[PDB]
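Heads up: the structure comes next, in structure tokens.
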2 protein chains.
Amino acid sequence: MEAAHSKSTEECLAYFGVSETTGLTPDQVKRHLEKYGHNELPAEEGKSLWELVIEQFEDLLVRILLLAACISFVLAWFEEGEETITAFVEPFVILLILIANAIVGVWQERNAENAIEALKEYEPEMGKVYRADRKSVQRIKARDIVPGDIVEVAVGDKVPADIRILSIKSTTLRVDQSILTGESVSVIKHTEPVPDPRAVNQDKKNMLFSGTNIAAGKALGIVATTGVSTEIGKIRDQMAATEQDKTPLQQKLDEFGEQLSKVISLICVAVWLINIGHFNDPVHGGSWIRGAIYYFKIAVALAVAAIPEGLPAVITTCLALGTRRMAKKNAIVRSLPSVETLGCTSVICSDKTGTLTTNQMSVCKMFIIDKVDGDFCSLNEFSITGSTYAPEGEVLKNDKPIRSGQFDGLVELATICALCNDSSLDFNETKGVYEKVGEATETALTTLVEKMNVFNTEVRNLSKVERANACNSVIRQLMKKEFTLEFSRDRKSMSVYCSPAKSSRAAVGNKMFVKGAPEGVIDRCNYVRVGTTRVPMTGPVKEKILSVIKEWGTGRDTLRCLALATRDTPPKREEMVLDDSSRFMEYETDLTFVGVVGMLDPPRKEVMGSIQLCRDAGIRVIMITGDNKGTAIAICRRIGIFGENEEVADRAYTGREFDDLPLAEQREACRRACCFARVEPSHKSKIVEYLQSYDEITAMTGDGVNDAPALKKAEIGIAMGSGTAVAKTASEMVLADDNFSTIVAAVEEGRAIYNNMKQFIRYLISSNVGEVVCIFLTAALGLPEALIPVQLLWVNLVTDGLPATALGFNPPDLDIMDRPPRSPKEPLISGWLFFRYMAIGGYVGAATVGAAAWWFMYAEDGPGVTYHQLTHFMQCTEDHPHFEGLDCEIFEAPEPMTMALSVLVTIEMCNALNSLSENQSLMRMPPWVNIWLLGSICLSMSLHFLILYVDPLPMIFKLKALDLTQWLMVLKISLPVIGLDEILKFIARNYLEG
Amino acid sequence: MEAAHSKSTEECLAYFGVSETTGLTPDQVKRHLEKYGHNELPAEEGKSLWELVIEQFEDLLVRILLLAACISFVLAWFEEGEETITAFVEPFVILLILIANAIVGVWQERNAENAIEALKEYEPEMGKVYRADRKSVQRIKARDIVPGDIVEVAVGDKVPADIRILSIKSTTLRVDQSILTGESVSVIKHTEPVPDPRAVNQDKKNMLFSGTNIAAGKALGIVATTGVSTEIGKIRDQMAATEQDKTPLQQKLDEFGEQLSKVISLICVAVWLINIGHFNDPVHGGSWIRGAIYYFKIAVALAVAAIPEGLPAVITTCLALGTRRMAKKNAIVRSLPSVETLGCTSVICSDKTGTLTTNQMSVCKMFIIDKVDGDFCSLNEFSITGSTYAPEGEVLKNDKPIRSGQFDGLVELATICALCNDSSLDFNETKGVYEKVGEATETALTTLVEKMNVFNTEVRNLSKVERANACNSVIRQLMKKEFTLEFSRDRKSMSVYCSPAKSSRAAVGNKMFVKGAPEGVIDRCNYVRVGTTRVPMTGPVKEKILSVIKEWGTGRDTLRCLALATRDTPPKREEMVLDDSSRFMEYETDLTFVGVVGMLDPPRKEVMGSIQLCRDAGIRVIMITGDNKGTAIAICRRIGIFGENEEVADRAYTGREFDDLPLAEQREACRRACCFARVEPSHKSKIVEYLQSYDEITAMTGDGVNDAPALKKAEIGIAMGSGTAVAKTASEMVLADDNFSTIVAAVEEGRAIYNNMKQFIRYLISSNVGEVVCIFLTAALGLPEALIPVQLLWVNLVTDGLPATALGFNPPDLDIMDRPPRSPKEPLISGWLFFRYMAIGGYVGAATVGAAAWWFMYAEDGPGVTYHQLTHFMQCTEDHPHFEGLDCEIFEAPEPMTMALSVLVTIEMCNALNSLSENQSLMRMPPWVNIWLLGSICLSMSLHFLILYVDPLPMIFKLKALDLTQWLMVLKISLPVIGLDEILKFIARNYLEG
Ligand SMILES: C/C=C(/C)C(=O)O[C@H]1C(C)=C2[C@H]([C@@H]1OC(=O)CCCCCCC)[C@@](C)(OC(C)=O)C[C@H](OC(=O)CCC)[C@@]1(O)[C@H]2OC(=O)[C@@]1(C)O
Ligand code: NA
Ligand code: NA
């Protein structure tokens, strides 16, 4: 029965066939349970440890490696030798990386929590009901509650299900519906029906929502819905149905894997089509087992050479480092992969109150009627200084200070602001400043009465904590506040019934003081106050009042206006029913206009600037506010979202206006709108959706469970640090300071990380290309392996990792935020950069193969065999091409490989420098521009020497220290790489600009 | 130059290019030093204190514990609690045991001395040489002496190197070569060359051996060898090259370690393969840190439960106790681990003189020629009573006493025995008995003349100290002993030149009296004496003499015979050269046979019995003697080594015969031989080696540096208490009384200790098996730890140690020496005993786990939770299986553990009783059969109560006094163990005999 709020208390009892005095019977309980299920959100679908592990081996590259590890293992086994001390090293290392891979994977799922599961923190363990099988109340598990049974709740209780209040046992009922919104401002409940079947939760004043808390009172009601059918349960289903896409990098990265896999296989067929000549060899001869071992040996090298093994860790380190960096600027990134997507932010949807504004309310203007005489009319406009809640400030007219007391209208004006208020002030000893207690808007009125001091009370004798509520307390003595008629979006106002203090047994004297939005409050005024006198509300004088209000609210002041009135002759107290909030407007009729107060919620001191940065960056900014359309636009013009005089007819919308548009026009409006006012519960989500239909990376702010869906959907859901635990867990980012400007600063930081990431990424994949060329060359020529798996792996994990990482600290371009948002489709490598790394690739391949093939032929301390047909053979079965002599395993010499390895290392330290900038030569962009990089290289070189001298190592990697002559040869083959790219860059700069 | 003895005095000077009058020059000294090195044995290779400590941590079990200590330490650290008062107890205790371990280890190396180092006590600090750089003699450090330089030595000097004597400055030169042999009987040196290049040291009468002492004289010689090249240095190299094997127990014990280690790891994988089900648990939930702590916690318990921590101390205590016990029977065991190997003695090689015999010589027969007439011939055989050196005794013919004086031949016979003698008698006031002075054989002759009294001298008027040498002194007046021609194995005889007393300036009258082995002495006799007359030696009469000698030496008398003769017309005194011992035989030519004396070296009064015990024990006995082959066999038949009439052709060998056999036949001969006569210097070693090639545990006796090698090699080298310091240090055992029977008695004692050791060893390892079953069970079921490290350790150190030790006093089987030597390979546990302890193991495991798991479920004062799925969980993260209630740490209750501990203690006190006998039921073998054991149990129980009540203790061990009901439960689960084994024994007795 989800329409309960609109049904009468009798109709809900009738619908479920239950008695308010006995509760459900055990038969109803069983039937209702089987029909509606248990009262709880579905349990997250289990993922076993083993199921998880298995997933950690789903990736295309981890499979290629896994396989290669198997071939490697088999090879290390089915062999012929005794140097087993380093036989299973290769397979183990490979395998270990996969293990490390899986460990991390598993470790992430253990310590990760999803927003959907955070919802269950709002469902209590127990609840209290009345079931026929007993007289007294029996508390049972909340999970066993069902639609239809009578439940009981009291202060401190966490509401167990969505309940239709049957009757309030206590004098009143106050509920804290903070988990939905964030405003712990408790709300009053009633039992009278809410007529509109489509009322939003905020107006279901006769409903209790599962997950909410009772602030005060005690009530009995009937359960309307449970489980996923409650308001919170529907929020859980919206989130559970939200499909979360991978970041642009993850998508480019996954495509690189597919392709990398598709290419590897293709090179194997290539290595085959080049040896098709073996079909022309004699049936007898050679070793069909050694050939197979050869081919299988290079697959392992191919596989290990094409995979940038250390890329996942470098990316991870950069991200973690950047994250700690963003937290320093008050931006708490929860999702590591979010830093990228953040840099691409295309549109930023921000709530106004507390994010664009400080939320520190203050009254700066207020006017009363000066005099009315026929068609003539004068008002008495004032000003107030002091933007804090502190009573420190003063009133002024024509900019000159006056005494509010000298004006009667201001005394009543101030009487209303004090009596018609549920908040106060409190001086905090610690902070040493006046803190507010209650509503920001209400405290502002409190702060106002203290600055006015209409009774010239001696407050300069009291301390800080004593003069806080001084002038108020004085006013609280002239009238006894009988009771108060709460505020309701329905009539948009609130009032307080008051009886004179020094009185007894009188039948006259009562007064009603009303406060609320100007339109309605003024429409119900039939009189206007002028000092102590009163006169019929005249059409013209009403326009005067309305015109000034329009001025303050729609002009540059962007003030929130409140109308203040008093019902001089309130209805007889007996003639009023304090239970039907529906009769409140009626009670607030025949009012007297006293005055108007305009308050300000000042824009953050940085928002003007940041909004501007966003325009410079091509990032759209959309404000979502509860202000009426008019003041909303005025605030946008003020902070710079809109230009002071530009047209915004179709760039700003209120919830209502938005709904009146058809699904096609709503979409259209979202691409152009920059101001959404008075938005419905289901709008943030629709807006993010429509924005995403134009491929825009959207950032959205919010809190409470209501915003969880939208936060989950947007690419960068953003939460306030002072927001609810659920909003946070549903967001990619948290704002420790709640400041809109933090978002901007983080998008920039995000642009800076990516640029650098794009560089270490291109640096590493680039080296894998070169590595596969060397393995392909050495196979297409039939030469002895220049490099082996263990060697490549050290380079891709250690040697090239340090530089790769250091590259993550490349200084940021100065035009960073002066360019539009990067396109998600933007590939990392393509075009001239594609051809460039192709060249570099072939260079490295050639350089590392020759470097080793050199030692064999032209080296001094080497088996000088100039063109000795290394190709022709490596069978030694003939030994004819070498008459006298007894040595063939010199091919397995470590020297030639050490020459190849050393070359790769040197070229890569060179290419690291070729990566400080995509196009700027090392002439304009100096190598020392990144000190970390230089330092990383020194460390990588020292590490290289490490494996070359510390005995266990050289034998494990199959290396041998080079002669000062051999090194010298390495530099002759390596260093030139810098020139090659310098030329290639020169070409991209002077012949590719247009 | 090690061939020096065979070279002339001129050739040695020539070989080294040195002059006898000037010595080496400083140039020769430097060259000779650099060529030959310094004159000293290499210094023992240093073992630093730190290097030692490190070795104390090489053992497999001390490493397992060391590791476990680390896990324990880490765990006690990375924890969550505040009961730190007993947090680091566990790790510290473990560590402490290792420390205690290392301390002992170090302490043993500090107070242990090796035989090789004892050799250096024989090298003097200084020596005296003549070097060209000086006229007078300069004494320098012995270490600086070298081959080639002229050295000088005088009475009291300890010979510094092996020196070839150049010339004897004193009238004669006497050297005490006792350190080589033991017979301090100084030997005479000469300078004439010894022709045989392979002469054994005993015949190098022109050599001085480094480490020997000059008894008399002064000589000059040239150094032949130094350092490890001297006779003593070669003995040092033989010993340094001897590889000493570990005892059979040490080998079984080390194998148990490997296996114990291999099993521990295997049970860890077992504890893992049983929890493979955790891969099917949800990714979220439980504590991955608590799981790890669990697994690591049981490894510590596994490690501590598998190791019999107190076994090394119990073994050590039993051995020390047994040792003090063996010393009471005159057996001084130096090596503790030797008591075992001694019990396994398979073959016992014993020297005859002083070990099988008393070495108290006495003449009991002697004959002269009665008359010779043509082919007719009669001898005059006699007998002598008195087996002491005491002059107390009498001569007799045909068993009737006569007067030696009435027979002239007996007067000369007696003249020879007195004059041709270098020994005497001395009556010891203290002992009150006649002590010998010199050679045992010679004193016997002295004692003989006193009993004969051929001159009827009045000796019954003199006291004890006065009649000792009475009859001799009388004979010493009839002849003036000019000089004496010493004995040499070469001619095997000795003589003395004598001139009449009452004479002056006569050219006739001189006489030579010869003494020696019969063959040669008789062969050089051309005449025979008959009273005072003489007649040509006739072939037949010579056979008469020879036949009787054969009879006395090869018959049951086993007498050592000496032939006595006089050269009636000795050569002119001027015609003799007293310097060339080579001309001595010639001087002793043309002799006159006077008579023969047969002396006895009586077998120890216990050897007959002990030899018999050895046959009953399957222990072979081999006699090593200097007697000729014949008398040697006769002595063996007499003491029972050989049967009176059995064949021994290939069971007895002389050194010579042995060498003539090829390496294959020598080996063969050693497995069958029981008599080695006239053995070479290198035979004891070869014999031990050949014996060990048949896997026999050999015991060998001996002394002097010559026997050190062999003593070191045999499994049980045995030294005489009256032996040299070096022989002792090279031996496993010392005989305070020199008695062969001590060896036997100690082998038996050795068999008794092992049987008992085998019992306490099986008792303790048995309990470790059961301890690992309980830890394994409790892990395979996931139950709460029934027992913890600290608890097990007290049991394996204190509780079970007392009983283990008491078991070392188990009465010995009566058939102890009625069975063959135990096989070294004999494993301690295997077969039905293996299965038996397996059962007992599973019993203890089950009993101690249930005992604790009981308290949890069926106990009255316990959290009765009958099948409460203790397995299902111990996470309390759910707390669902237990609705109402707030207590989960009741699992950490001490009660269940105290129940487990108490059970273990009781079962073990029961199993102690199951260990008095491997197969005899407690019905036939009563518990009180070992009073010490019963008493140990009472003490162990009292100690158990100790930790259960004296407050600091119960909290340290996590225990709590049991209710009279809980104890009662312990007895229900423990006591039955006695029945289980009783049944198991019953099965081994009635269904396993065959
Ligand atoms: C000490 C504690 C434990 C638990 C241990 O594993 O000892 C084994 C072991 C190493 C041996 C075994 C133990 O073997 C087992 O208990 C079999 C495996 C099942 C246990 C699994 C528990 C859930 C001994 C203890 O026991 C039984 C009962 O069978 C007997 C014997 O030990 C001896 O003879 C002692 C040598 C001085 C050895 O087989 C021995 O290995 C050898 O090489 C020997 C020859 O030594
Ligand atoms: Na999101
Ligand atoms: Na020995």
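The first residue you see is number 1, and the count goes up from there.
For all residues, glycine too, the Cβ spot is worked out from N, Cα and C.
As annotated by Swiss-Prot, active site, 4-aspartylphosphate intermediate applies to A:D351, with the evidence given as experimental evidence. Its Cβ taken as reference, A:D351 (active site, 4-aspartylphosphate intermediate) is surrounded by 24 other Cβ atoms within 10 Å in the chains shown.
Neighbour list (A:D800 (Ca(2+) 1 binding site), Cβ cut-off 8 Å, at least 6 residues apart, same chain): A:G310, A:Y763, A:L764, A:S767, A:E908, A:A912, A:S940. The feature Ca(2+) 1 binding site is assigned by Swiss-Prot to A:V304, A:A305, A:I307, A:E309, A:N796, A:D800, with experimental evidence given as support.
A:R678 (ATP binding site) carries neither a helix nor a strand DSSP state and counts as coil. If you take the C-beta of A:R678 (ATP binding site) and look for same-chain residues 6 or more apart in sequence within under 8 angstroms, you find A:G626, A:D627, A:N628, A:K629, A:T654, A:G655, A:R656. As annotated by Swiss-Prot, ATP binding site applies to A:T353, A:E442, A:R489, A:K515, A:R560, A:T625, A:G626, A:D627, A:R678, A:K684, A:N706, with the evidence given as experimental evidence.
In the three-state DSSP assignment, the secondary structure recorded for A:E771 (Ca(2+) 2 binding site) is helix. The Ca(2+) 2 binding site annotation in Swiss-Prot covers A:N768, A:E771, A:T799, A:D800, A:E908.
A:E309 to A appears in Swiss-Prot as a published mutagenesis result, with the remark: Interferes with conformation changes that are essential for ATP-dependent Ca(2+) transport. For A:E309 (mutagenesis position), other Cβ atoms within 10 Å of its Cβ number 24. Under DSSP, A:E309 (mutagenesis position) is assigned to coil, being neither helix nor strand in the three-state scheme.
The annotation that Swiss-Prot gives for the mutagenesis experiment A:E309 to Q reads: No loss of calcium binding. Strongly decreased rate of phosphorylation of the active site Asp residue. Interferes with conformation changes that are essential for ATP-dependent Ca(2+)transport.
The C-beta environment of A:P789 (mutagenesis position), restricted to residues of the same chain at least 6 apart in sequence and closer than 8 Å, consists of A:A68, A:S72, A:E90, A:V93, A:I94, A:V300, A:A301, A:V304. DSSP gives A:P789 (mutagenesis position) a helix state. Among the mutagenesis experiments that Swiss-Prot reports, A:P789 to L is described with the note: Almost complete loss of Ca(2+) transport activity because of reduced Ca(2+) affinity.
Secondary structure from DSSP puts A:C876 (mutagenesis position) in coil. Swiss-Prot gives this note for the published mutagenesis A:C876 to A: Loss of ATP-dependent Ca(2+)transport.
The note that Swiss-Prot attaches to the published mutagenesis A:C888 to A is: Loss of ATP-dependent Ca(2+)transport. Reduced to three states, the DSSP call for A:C888 (mutagenesis position) is coil.
Closest by Cα distance to A:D351 (active site, 4-aspartylphosphate intermediate), from the recorded positions A:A305, A:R489, A:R560, A:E771, A:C876, is A:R560. Within 10 Å of A:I307 (Ca(2+) 1 binding site), counting CA to CA, the recorded positions A:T353, A:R489, A:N706, A:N768, A:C876, A:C888 contribute A:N768. Summary of the Ca(2+) 2 site environment: with the site residues A:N768, A:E771, A:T799, A:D800, A:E908 set aside, the chain residues having Cβ atoms within 8 Å of the Cβ mean position are A:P308, A:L764, A:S767, A:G770, A:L792, A:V795, A:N796, A:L904. The Ca(2+) 1 site is defined by A:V304, A:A305, A:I307, A:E309, A:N796, A:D800, and by the 8 Å test on Cβ atoms against their centroid, the other residues of the chain that qualify are A:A306, A:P308, A:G310, A:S767, A:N768, A:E771, A:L792, A:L793, A:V795, A:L797. Within the same chain, residues at least 6 positions away in sequence whose Cβ sits under 8 Å from that of A:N796 (Ca(2+) 1 binding site) are A:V304, A:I307, A:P308, A:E309, A:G310, A:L764, A:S767, A:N768, A:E771.
Taken over all pairs of the listed ATP-binding residues (A:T353, A:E442, A:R489, A:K515, A:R560, A:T625, A:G626, A:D627, A:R678, A:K684, A:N706), the Cα spread reaches a maximum of 30 Å, rounded to the nearest whole number. Sequence-distant contacts of A:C888 (mutagenesis position), defined by Cβ-Cβ distance under 8 angstroms and a gap of at least six in the same chain, are A:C876, A:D879, A:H882.
A:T799 (Ca(2+) 2 binding site) and A:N706 (ATP binding site) are 50 Å apart (CA-CA, integer value). Put simply, of the binding-site residues A:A305, A:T353, A:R489, A:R560, the one whose Cα is nearest the Cα of A:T799 (Ca(2+) 2 binding site) is A:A305. Rounded to the nearest whole angstrom, the C-alpha distance between A:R560 (ATP binding site) and A:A305 (Ca(2+) 1 binding site) is 66. Taking a C-beta cut-off of under 8 Å and a sequence gap of six or more, A:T353 (ATP binding site) has these contacts in its own chain: A:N359, A:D601, A:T625, A:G626.
Within 10 Å of the Cβ of A:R560 (ATP binding site) there are 20 other Cβ atoms, across all protein chains. Annotation note: A:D800 (Ca(2+) 1 binding site) sits in a coil segment as assigned by DSSP. In this structure, the binding-site residues under consideration are A:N706, A:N768, A:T799, and the one with the smallest number of other Cβ atoms within 10 Å of its Cβ is A:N768. Each residue contributes its Cα atom, and for A:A305 (Ca(2+) 1 binding site) and A:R489 (ATP binding site) those atoms are 67 Å apart. Proximity of A:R489 (ATP binding site) to non-local residues of its own chain (separation of 6 or more, Cβ distance below 8 Å) is seen for A:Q202, A:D203, given in sequence order.
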